[PDB]
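What follows is a set of notes on a single structure, which appears directly below.
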Amino acid sequence: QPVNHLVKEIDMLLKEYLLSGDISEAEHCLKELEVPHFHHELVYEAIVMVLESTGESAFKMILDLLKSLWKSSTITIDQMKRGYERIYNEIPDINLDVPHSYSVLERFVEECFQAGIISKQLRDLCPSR
């Protein structure tokens, strides 16, 4: 299949963040991509990475990145909503691939709500509930 160059760049950005811990680098690289109508894909891929990870480090790191991106006006409400809704749609299959993903997703969504970055409506739409 042909390369989706932008998916590749978003995955590289997220992996570089998880490996380096450098939130500012991640933010700057996202802005340099200049893809504000594909920020739903950043959100989607970031949450999939949390679901696929082990231990707590990726969960916290991705939480902190999404917190900063929302709070800095880098992701619009529509893009944020669509990223989470895309995860909510695909979670049955993600959960088959990675058991107990419903519970990880629910914890992640609750922590995002506790951080002020998603509406109560969007939290409540999580199918784990």
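Residue numbering for chain A follows Swiss-Prot; the residues present correspond to positions 322-450, in that order.
So how was this one determined? The header says X-ray crystallography, 1.1 Å.
Placement of Cβ uses the backbone N, Cα and C atoms for every residue, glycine included.
The domain 'MI 2' annotation in Swiss-Prot covers 326-449.
Sequence-distant contacts of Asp414 (mutagenesis position), defined as residues of its own chain at least six apart whose C-beta falls under 8 angstroms from its C-beta, are absent. In this structure, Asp414 (mutagenesis position) is part of a helix by DSSP. Among the mutagenesis results in Swiss-Prot, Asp414 to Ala has the note: Strongly reduced interaction with EIF4A1. The residue drawn here is the original one.
As a published mutagenesis entry, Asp418 to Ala appears in Swiss-Prot alongside the note: Strongly reduced interaction with EIF4A1. Long-range Cβ proximity for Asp418 (mutagenesis position), meaning a same-chain Cβ under 8 A and a gap of 6 or more residues, is found for none.
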